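Enquirer: Below you'll find the structure I mean.
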2 protein chains.
Amino acid sequence: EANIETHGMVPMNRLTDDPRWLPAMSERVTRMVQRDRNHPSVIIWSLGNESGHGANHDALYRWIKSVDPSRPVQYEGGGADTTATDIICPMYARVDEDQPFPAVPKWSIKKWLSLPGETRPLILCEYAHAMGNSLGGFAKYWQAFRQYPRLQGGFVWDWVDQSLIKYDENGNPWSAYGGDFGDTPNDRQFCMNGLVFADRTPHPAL
Amino acid sequence: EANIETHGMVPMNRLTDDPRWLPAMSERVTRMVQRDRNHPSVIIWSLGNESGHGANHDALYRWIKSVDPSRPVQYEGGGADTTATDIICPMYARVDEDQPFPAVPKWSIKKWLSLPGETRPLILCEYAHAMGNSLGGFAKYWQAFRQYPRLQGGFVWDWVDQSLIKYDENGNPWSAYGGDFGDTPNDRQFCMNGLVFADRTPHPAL
Ligand code: NA
Ligand code: NA
Ligand code: NA
Ligand code: NA
């Protein structure tokens, strides 16, 4: 996945729809493909994450398809089924319940496969957000994956908690999150979404 | 719907795959279209019912598409998604549960829409078999019809009970079914599948 995320912009594609940022973005895609294209374990390219859908995404998708046709390209931004992706790759689409947001609806995974015109496979780029005591309903996804042939799985969010070690007054280490370093504004415990603790001890959800 | 049903044959398409019965079958389709093609209420032609899938079905489908392109043609036999139908029109396919028979599987209606290559609308030619105290789970179909755009409804089985009136020794009429006339073999109360009684009084399922 290329090092492109512009989630903080308003709207999300304010840079990725702008031709003056097309050189910057193109360097982040083309230099990744040139470095990693010989690795057999790499089977899919990604254009980045949470950057809306802009014209630069469509351009860089067509660049990768020209230079390396041996790997599908995917990209979630702008509703997860745009022309910049070969795979329908939504984040946190539910199995049976639709989430009808305005421009970017998250349809039920089962419903999304049958919308008129849609023919692509569906692989969730993020699902089953494992923040703390979580992964309720995980069996519902896997029942759906096995039953539906075009539901080909997904990628859980995520592997390891992003906590940092701080030390108390007696030098005992403790796991810290968000505003524990004086950083403000911050987003508190939301960095810790892992199936494993930061020392790689498993959570019960694993 | 043309007057063609060969459900009792083994296999079901023993006549409809046979060219020596193609003249007979062709008269039952072509004379129906010639009689009824001016009626605006007729919006879909049907090739008959429960006759497997034979080559004669594909021939008569292409005849109707040539002579009258203003109406889609459907036909359920041979698995409800053959080349003889413009609409996926299964009988008694369930909303979420698959029924994997050997040559003619009845997939879940939601799953059937997304199978690879499938692009047609889905309208059940028969569903919610109203035999007696029935129509349990009817709301599940209609939730699915409203949520899925390519699920465009279906036709309930069926309208009126097929019972006949007999009279007792004091002349009191009573509703009769299957073997009540000495007919043997017979299939008993299976003729009565209606939402209404034979005198058009409604059942509670209506
Ligand atoms: Na699958
Ligand atoms: Na997070
Ligand atoms: Na619909
Ligand atoms: Na019946």
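Residues 413-618, in that order, are what chain A shows, numbered as in Swiss-Prot.
If you're wondering, the header gives electron microscopy, 1.9 Å.
Placed from the backbone N, Cα and C atoms, the Cβ positions cover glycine too.
So Swiss-Prot lists the following for this protein:
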BINDING   A:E417, A:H419, A:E462  Mg(2+) 1 binding site
MUTAGEN   A:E462 to H  Slowly inactivates galactosidase activity by reducing the binding of magnesium. It increases binding specificity
ACT_SITE  A:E462  active site, proton donor
MUTAGEN   A:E538 to Q  10000-fold decrease in the beta-galactosidase activity
ACT_SITE  A:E538  active site, nucleophile
MUTAGEN   A:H541 to E, F or N  Poorly reactive with galactosyl substrates. Less stable to heat than wild-type
BINDING   A:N598  Mg(2+) 2 binding site
MUTAGEN   A:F602 to A  Decreases the stability of the loop 794-804
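Buried or exposed, and what's around them? Tell me for each listed feature.
Expert: Neighbour count (other Cβ atoms within 10 Å of the Cβ, all protein chains): 15 for A:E462 (mutagenesis position). Look at A:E462 (mutagenesis position): DSSP puts it in coil.
In the three-state DSSP classification, A:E538 (mutagenesis position) falls within a strand. Taking a C-beta cut-off of under 8 angstroms and a sequence separation of 6 or more, A:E538 (mutagenesis position) has the following same-chain neighbours: A:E488, A:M503, A:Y504, A:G566, A:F567, A:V568, A:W569, A:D570.
In sequence order, A:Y504, A:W569, A:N605 make up the list of same-chain residues 6 or more apart from A:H541 (mutagenesis position) whose Cβ falls under 8 Å from its Cβ.
Listed in sequence order, the residues of the same chain lying 6 or more apart from A:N598 (Mg(2+) 2 binding site) and placing their CB within less than 8 Å of its CB are A:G590, A:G591.
Mapped onto three states, the DSSP output places A:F602 (mutagenesis position) in helix.
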Enquirer: Neighbourhood of the Mg(2+) 1 site (A:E417, A:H419, A:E462): other residues with Cβ within 8 Å of the Cβ centroid, in order?
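Expert: My list of surrounding residues reads A:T418, A:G420, A:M424, A:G460, A:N461, A:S463, A:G489.
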Enquirer: Under a three-state reduction of DSSP output, how is A:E417 (Mg(2+) 1 binding site) classified: helix, strand, or coil?
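Expert: DSSP assigns A:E417 (Mg(2+) 1 binding site) to coil.
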Enquirer: Can you check which residues sit near A:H419 (Mg(2+) 1 binding site), meaning Cβ under 8 Å from its Cβ, same chain, 6 or more apart in sequence, and list them in order?
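Expert: When sequence neighbours closer than 6 are ignored, A:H419 (Mg(2+) 1 binding site) has A:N461, A:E462, A:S463 within Cβ distance under 8 Å.
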Enquirer: Measuring Cα to Cα, tell me the gap between A:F602 (mutagenesis position) and A:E417 (Mg(2+) 1 binding site) in whole angstrom.
Expert: 18
Enquirer: Near ligand 2, which of the recorded positions show up if the criterion is a Cβ under 6 Å from one of its atoms? Options: A:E417, A:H541, A:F602.
Expert: A:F602
